[PDB]
Amino acid sequence: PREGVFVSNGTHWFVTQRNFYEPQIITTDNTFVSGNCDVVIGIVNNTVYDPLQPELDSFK
Amino acid sequence: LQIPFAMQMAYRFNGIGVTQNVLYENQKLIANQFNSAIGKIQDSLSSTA
Ligand SMILES: *[C@@H]1O[C@H](CO)[C@@H](O[C@@H]2O[C@H](CO)[C@@H](O[C@@H]3O[C@H](CO)[C@@H](O)[C@H](O)[C@@H]3O)[C@H](O)[C@H]2NC(C)=O)[C@H](O)[C@H]1NC(C)=O
Ligand SMILES: *[C@@H]1O[C@H](CO)[C@@H](O[C@@H]2O[C@H](CO)[C@@H](O[C@H]3O[C@H](CO)[C@@H](O)[C@H](O)[C@@H]3O)[C@H](O)[C@H]2NC(C)=O)[C@H](O)[C@H]1NC(C)=O
Ligand SMILES: *[C@@H]1O[C@H](CO)[C@@H](O[C@@H]2O[C@H](CO)[C@@H](O[C@H]3O[C@H](CO)[C@@H](O)[C@H](O)[C@@H]3O)[C@H](O)[C@H]2NC(C)=O)[C@H](O)[C@H]1NC(C)=O
Ligand SMILES: *[C@@H]1O[C@H](CO)[C@@H](O)[C@H](O)[C@H]1NC(C)=O
């Protein structure tokens, strides 16, 4: 997360600010990429939504 | 409010100006350094008066 923390209600995953529960869809804007999946202890699988793709999908 | 200790240390790394990925990718080394530092505190107290 760029700022905040990943949380899950049980089924879906969100990123929210640490001091107030404001869940949001995990997108490329909310997060940053660093390395791969093999080095972080406790990492989980989840899709990261790309805001640009639906715009180009309508373009296609 | 409970929080995993690694996540808390990532918060503190953000506090000092270092990104979380540094801690999450050097967690083993950081934990070993902290444990060795605590052991050295033990030795210093038990030797120096
Ligand atoms: C950044 O700093 C840390 C030290 O705080 C470096 O970790 C240290 O790396 C050396 C070499 O990999 C380790 O020495 C090795 O110790 C093992 C012990 O079994 C020994 O078998 C090897 O032959 C070697 O002597 C050292 O233990 C390790 N220190 C700790 C606390 O884990 C790290 O490599 C540095 N990283 C970079 C990119 O500079
Ligand atoms: C954890 O957070 C999830 C996101 O809120 C939530 O999934 C959401 O569940 C509700 C139903 O309670 C869905 O709401 C929609 O339901 C129908 C489905 O077609 C729509 O017609 C409605 O207008 C309404 O928008 C959400 O669509 C659904 N979100 C997703 C991505 O599936 C989970 O239920 C939450 N889990 C728990 C245990 O609370
Ligand atoms: C999170 O996502 C990872 C990728 O989807 C997933 O790793 C995948 O795990 C399966 C089986 O555990 C592997 O499938 C193949 O694994 C070996 C090859 O080493 C084969 O012998 C098996 O028969 C099977 O075909 C995937 O290769 C592996 N994907 C990668 C990129 O390594 C994790 O399991 C997921 N983590 C959790 C908690 O679900
Ligand atoms: C957290 O605790 C459970 C059991 O107490 C364990 O299975 C799990 O591996 C732990 N999570 C991590 C990242 O080690």
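Since chain A takes its numbers from Swiss-Prot, the residues it shows come out as 1090-1149.
Looking at the header, which is where the method is noted, we find electron microscopy, 2.7 Å.
For all residues, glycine too, the Cβ spot is worked out from N, Cα and C.
Listed in sequence order, A:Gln1106 are the same-chain residues six or more apart from A:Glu1092 (variant position) with CB atoms under 8 A from its CB. Among the natural variants in Swiss-Prot is A:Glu1092 to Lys, noted as: In strain: Theta/P.3.
Quoted from Swiss-Prot, the note on natural variant A:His1101 to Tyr is: In strain: Theta/P.3. Around the Cβ of A:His1101 (variant position), the number of neighbouring Cβ atoms within 10 Å comes to 11. In the three-state DSSP reading, A:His1101 (variant position) counts as coil.
Under DSSP, A:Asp1118 (variant position) is assigned to coil, being neither helix nor strand in the three-state scheme. The natural variant A:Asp1118 to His is recorded by Swiss-Prot, whose note states: In strain: Alpha/B.1.1.7.
For the pair formed by A:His1101 (variant position) and A:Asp1118 (variant position), distance between Cα atoms is given as 18 Å, rounded to the nearest Å.
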